[PDB]
Amino acid sequence: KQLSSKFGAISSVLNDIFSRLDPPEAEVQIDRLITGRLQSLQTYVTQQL
Amino acid sequence: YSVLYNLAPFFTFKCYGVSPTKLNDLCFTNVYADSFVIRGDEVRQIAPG
């Protein structure tokens, strides 16, 4: 279910962001998406530990 | 969109919710064109929020 979270963006698919939005701020959008998913993965890893 | 993005016979072209560079790449269902004239003082008002 964490893959379905927009995390404040306009879409949940990074390919859609890359092919739909201007790259100079699509880089920032992709950075926000990957850091949100990284934080979710860190939380899951702490729960697993 | 070459006459709108690649070529500029119009004074000002600006896209907010979509990428102006990849206008030809996207595919949509339909477009609702609103044509109207504003004096130069109030043309800034055509923007969300």
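We number chain B the same way Swiss-Prot does; the residues here are 365-413, in that order.
Just so you know, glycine gets a Cβ as well, placed from its N, Cα and C.
The local packing around B:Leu368 (variant position), expressed as other Cβ atoms within 10 Å of its Cβ over all shown chains, amounts to 14. In the three-state DSSP classification, B:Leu368 (variant position) falls within a helix. What Swiss-Prot notes for the natural variant B:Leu368 to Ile is this: In strain: Omicron/XBB.1.5, Omicron/EG.5.1.
In the three-state DSSP reading, B:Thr376 (variant position) counts as coil. Recorded in Swiss-Prot as a natural variant, B:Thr376 to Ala carries the remark: In strain: Omicron/BA.2, Omicron/BA.2.12.1, Omicron/BA.4, Omicron/BA.5, Omicron/BQ.1.1, Omicron/XBB.1.5, Omicron/EG.5.1.
According to Swiss-Prot, the natural variant B:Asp405 to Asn carries the annotation: In strain: Omicron/BA.2, Omicron/BA.2.12.1, Omicron/BA.2.75, Omicron/BA.4, Omicron/BA.5, Omicron/BQ.1.1, Omicron/XBB.1.5, Omicron/EG.5.1; complete loss of interaction with host integrins. In three-state terms derived from DSSP, B:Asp405 (variant position) belongs to neither a helical nor a strand segment and is classed as coil.
Under its natural variant entries, Swiss-Prot includes B:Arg408 to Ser with the note: In strain: Omicron/BA.2, Omicron/BA.2.12.1, Omicron/BA.2.75, Omicron/BA.4, Omicron/BA.5, Omicron/BQ.1.1, Omicron/XBB.1.5, Omicron/EG.5.1.
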Cα distance (Å, whole number) from B:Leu368 (variant position) to B:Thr376 (variant position): 10
